[PDB]
Amino acid sequence: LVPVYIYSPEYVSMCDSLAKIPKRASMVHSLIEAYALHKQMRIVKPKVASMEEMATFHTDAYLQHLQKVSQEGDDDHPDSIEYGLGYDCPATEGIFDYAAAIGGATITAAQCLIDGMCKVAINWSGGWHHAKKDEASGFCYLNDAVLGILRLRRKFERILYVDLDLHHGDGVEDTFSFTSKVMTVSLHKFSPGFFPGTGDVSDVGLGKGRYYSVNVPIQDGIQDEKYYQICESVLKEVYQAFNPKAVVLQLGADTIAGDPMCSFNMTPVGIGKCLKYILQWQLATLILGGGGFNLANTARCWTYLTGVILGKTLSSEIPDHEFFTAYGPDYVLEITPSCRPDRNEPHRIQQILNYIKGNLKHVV
Amino acid sequence: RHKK
Ligand SMILES: *Nc1ccc2c(C)cc(=O)oc2c1
Ligand SMILES: [K+]
Ligand SMILES: [K+]
Ligand SMILES: [Mg+2]
Ligand SMILES: [Zn+2]
């Protein structure tokens, strides 16, 4: 039926305050609103997560520390480095309220899916997949993805997490490494020195979870066609072997041409094809954002993907709105790939796909 | 620990 859109002005305002992505939440929503897509969705106000809800995954020691440094923005606390707070995750004033708000939003989205309110629930300000139970990491203070999966499992026996962010979805993968009830699949850049450093194709999970983690290491320069070939190949095999009851999909836009990280060379059309493939499964699906550091392009991407969810074709002209001047010099929705090389060699991609296919054979 |  009609997708749920997690939103409130207070929520966007809170999400806007994260210093690694200032105002991004407003730009994303403003563009969605400019295309009048919110009128085709069920707008649901996010609840803030309670301490107990956050503690379903995060340790009390970590949560108390976060709450502590959040009071005065103590960035010089003796225990902060142990808790992952530093350059990537500064201890800013109010950061605990921020994290509670995002955790709550993804939980709210998960609850809408449990209650059958919708088949698709969207939280574009979520997807903070790097955070660990006791450690901030990679701009992530709280792992809303894990919290959403833990909520969904109350109802859905097998959950497939698909992570299309530029970076390895390490926090979610590690969390579920030892279970066969949640399968994680991450496509990401994998190169020595590139954050977080994990997620080779040989990383497949541990114990009862062995073969229930799937990683696709990709090199700089990949474009829409090759990425979709890889993603379709993997997801086809995964759907067949795992038979998920629900899906959580992280769609970090740091893969998109024009991102300052300048690694992949994707456009939202290519990501959209991957999304369409997952949507045709007709399963309860929780849609999350993630990275994305060209703010206008991230808005372009997630707006386009929202159009994909709604089955609509959007006008190529960006409508005038609050942030219109950020859309130059072209002022169009489409993104043009950069003219740099694809460093992915066909033989290596094939080897990766062979290896994964062999791994999934054990899944039954 | 890498930096992001
Ligand atoms: N991990 C990472 C990479 C690049 C960054 C810049 C350019 C600024 C910043 O504040 O944090 C960064 C973190
Ligand atoms: K990823
Ligand atoms: K797993
Ligand atoms: Mg070579
Ligand atoms: Zn990322």
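We number chain A the way Swiss-Prot does; in order, the residues shown are 14-377.
From the backbone N, Cα and C atoms, a Cβ is placed for every residue, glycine too.
Looking at Swiss-Prot, you'll find the mutagenesis A:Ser39 to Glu noted as follows: Decreases the deacetylase activity. For the mutagenesis experiment A:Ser39 to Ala, the note given by Swiss-Prot reads: Enhances the deacetylase activity. Swiss-Prot gives this note for the published mutagenesis A:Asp101 to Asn: Almost complete loss of catalytical activity. Among the mutagenesis results in Swiss-Prot, A:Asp101 to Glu has the note: Partial loss of catalytical activity. The residue drawn here is the original one. Here the residue is the original one, while Swiss-Prot reports the published mutagenesis A:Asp101 to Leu with the comment Complete loss of catalytical activity. One mutagenesis experiment named in Swiss-Prot is A:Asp101 to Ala, and its note says Complete loss of catalytical activity. Complete loss of catalytical activity; when associated with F-306. In Swiss-Prot, the entry for mutagenesis A:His143 to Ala states: Loss of catalytic activity. The structure shown retains the original residue. Swiss-Prot lists A:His143 with the feature active site, proton acceptor, giving experimental evidence as the kind of evidence. Per Swiss-Prot, the feature divalent metal cation binding site maps to A:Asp178, A:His180, A:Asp267; the stated evidence is experimental evidence.
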Practice prompt. Rounded to the nearest Å, what's the C-alpha distance separating A:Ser39 (mutagenesis position) and A:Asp178 (divalent metal cation binding site)? Just drop the number here, would you?
Written response: 20
Discussion item. Can you tell me whether DSSP puts A:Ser39 (mutagenesis position) in helix, strand or coil?
Written reply: helix
Response to the item:
Close to ligand 5, in the sense of Cβ under 6 Å, among A:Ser39, A:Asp101, A:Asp178, A:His180, A:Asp267 as recorded positions, are A:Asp178, A:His180, A:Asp267
Fill in: Neighbours of A:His143 (mutagenesis position) among the binding-site residues A:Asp178, A:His180, A:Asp267 (Cα to Cα, within 10 Å)
A:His180
Item to complete: For ligand 2, pick out the recorded positions A:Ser39, A:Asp101, A:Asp178, A:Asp267 that have a CB under 6 angstroms away from one of its atoms.
Response: A:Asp178
Item to complete: List the same-chain residues at least 6 positions away in sequence whose Cβ sits under 8 Å from the Cβ of A:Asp267 (divalent metal cation binding site), in sequence order, or say none.
Response: A:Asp178, A:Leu179, A:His180, A:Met274, A:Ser276, A:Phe277, A:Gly303, A:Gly304, A:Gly305, A:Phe306
Discussion item. Counting only residues 6+ away in sequence within the same chain, which have a CB under 8 Å from the CB of A:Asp101 (mutagenesis position)?
Written reply: A:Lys33, A:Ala149, A:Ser150, A:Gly151, A:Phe152
Worksheet item: Given the recorded divalent metal cation site (A:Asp178, A:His180, A:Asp267), which additional residues of the same chain have their Cβ within 8 Å of the Cβ centre, ordered by sequence?
Response: A:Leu179, A:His201, A:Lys202, A:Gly265, A:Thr268, A:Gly303, A:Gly304, A:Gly305
Practice prompt. Would you mind listing, in sequence order, any of the recorded positions A:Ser39, A:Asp101, A:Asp178, A:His180, A:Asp267 that have a CB less than 8 A from a CB of chain B?
Written response: A:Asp101, A:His180
Worksheet item: What count of other C-beta atoms do you get within 10 angstroms of the C-beta of A:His180 (divalent metal cation binding site), across all chains shown?
Response: 28
Discussion item. Neighbour count, 10 Å Cβ-Cβ cut-off, for A:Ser39 (mutagenesis position): what number do you get?
Written reply: 18
Discussion item. Given the recorded positions A:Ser39, A:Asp101, A:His143, A:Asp178, A:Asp267, return the subset with CB under 6 A from an atom of ligand 1, ordered by sequence, or none if empty.
Written reply: A:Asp101
